[PDB]
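Undergrad: To start, I am sharing the structure in question, which I have written as structure tokens.
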Amino acid sequence: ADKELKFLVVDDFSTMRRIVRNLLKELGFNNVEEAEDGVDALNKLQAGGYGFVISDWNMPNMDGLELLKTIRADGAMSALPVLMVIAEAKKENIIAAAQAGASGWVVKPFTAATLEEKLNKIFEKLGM
């Protein structure tokens, strides 16, 4: 894909946002920024320039699935890739997420490799 795609890494656990940031990096993706919950996420997206959203599931104020749902229903941002970080392959959430428009999902913990194939297959399917 493109190495300067601007990524948005959304998570309530600063630790985990540190790991995503680094995972991206170690794959040559260094046009990244962070958001702490869905509310902050939306705020940043509206400003512009993003090309990929990596959002966790459990965040206060505005959670994972909500973030996903508002990008999808929002006509400006509607076709924006959203990769969702889900804890356990709880079938139920996988279904809600794909159901709500998520470009794909990854079960955390994930390595740089799984991340890289998750992205590559999202890139391929989105014409990226």
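Numbering of chain A is taken from Swiss-Prot, so the residues present carry the numbers 2-129, in order.
Looking at the header, which is where the method is noted, we find X-ray crystallography, 2.3 Å.
Cβ coordinates come from backbone N, Cα and C, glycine included.
Pulled these features from Swiss-Prot for this protein:
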BINDING   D12, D13, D57, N59  Mg(2+) binding site
MUTAGEN   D12 to A  Abolishes magnesium binding
MUTAGEN   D13 to A  No effect on magnesium binding
MUTAGEN   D57 to A  Abolishes magnesium binding
MUTAGEN   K92 to R  No effect on chemotaxis
MUTAGEN   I95 to A or V  Enhanced CW flagellar rotational signaling activity
MUTAGEN   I95 to D, K or M  Loss of CW flagellar rotational signaling activity
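Structural setting of the listed features?
TA: Non-local neighbourhood of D12 (mutagenesis position): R18, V21, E37, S56, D57, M60, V86, each in the same chain, at least six residues away, with C-beta under 8 Å from its C-beta.
DSSP assigns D13 (mutagenesis position) to coil, not to a helix or a strand. For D13 (mutagenesis position), the same-chain residues 6+ apart in sequence whose C-beta sits under 8 angstroms from its C-beta are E37, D38, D57, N59, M60, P61.
Its Cβ placed at the centre, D57 (mutagenesis position) has 23 other Cβ atoms within 10 Å.
Long-range Cβ proximity for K92 (mutagenesis position), meaning a same-chain Cβ under 8 A and a gap of 6 or more residues, is found for none.
Within the same chain, residues at least 6 positions away in sequence whose Cβ sits under 8 Å from that of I95 (mutagenesis position) are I87, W106. Reduced to three states, the DSSP call for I95 (mutagenesis position) is helix.
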Undergrad: Neighbourhood of the Mg(2+) site (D12, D13, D57, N59): other residues with Cβ within 8 Å of the Cβ centroid, in order?
TA: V11, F14, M17, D38, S56, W58, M60, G65, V86
Undergrad: What is the total of other Cβ atoms whose distance to the Cβ of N59 (Mg(2+) binding site) is within 10 Å?
TA: 14
